[PDB]
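A.B. asks: Dropping a structure here in structure tokens format, bear with me for questions.
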Amino acid sequence: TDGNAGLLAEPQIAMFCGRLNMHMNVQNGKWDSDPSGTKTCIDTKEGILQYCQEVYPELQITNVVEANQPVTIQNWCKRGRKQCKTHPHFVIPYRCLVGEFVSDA
């Protein structure tokens, strides 16, 4: 039965102003557009953390950081996940960092 956790992609978000935010589909490794069909680029770190939590509600995301590598992404969409174009844009995505909760006195 021996495992391969690496078959799951890392949770991350990517932004390009003028288009809906993208995020990594953990299960299939593809970049998908915004689940609500409405969210566009975010200009605060706190907003990006909130967005990670919205897209990955069960992952215990507690922090975010820019990824090491720039990434090319196709299929950016407008509101409603409409007028999706194959035109590529490269951006630096943000990794959604899973937190390990511990107890305090």
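Quick note: numbers on chain A are straight from Swiss-Prot, i.e. 22-126, in order.
Recorded method for this deposit: X-ray crystallography, 1.3 Å.
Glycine residues also receive a Cβ, built from the backbone N, Cα and C atoms like all the rest.
Pulled these from Swiss-Prot:
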- 96-110: heparin binding site (BINDING)
- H108 to A: Loss of the copper binding site in the GFLD subdomain; when associated with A-110 (MUTAGEN)
- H110 to A: Loss of the copper binding site in the GFLD subdomain; when associated with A-108 (MUTAGEN)
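Could you give the neighbours, burial and distances for every feature on this list?
C.D. replies: The DSSP secondary structure for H108 (mutagenesis position) is coil. Non-local contacts of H108 (mutagenesis position) by the CB criterion (under 8 A, 6+ apart in sequence, same chain) comprise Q95, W97.
Annotation for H110 (mutagenesis position): spatial neighbours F37, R40, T93, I94, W97, criterion Cβ-Cβ under 8 Å with sequence separation of six or more.
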A.B. asks: For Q104 (heparin binding site), what is the tally of other C-beta atoms lying within 10 angstroms of its C-beta?
C.D. replies: 10
A.B. asks: Which entry in the list of binding-site residues, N96, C98, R102, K106, has its Cβ near the fewest other Cβ atoms, using 10 Å as the limit?
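C.D. replies: It is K106 that, of the binding-site residues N96, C98, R102, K106, has the fewest other Cβ atoms within 10 Å.
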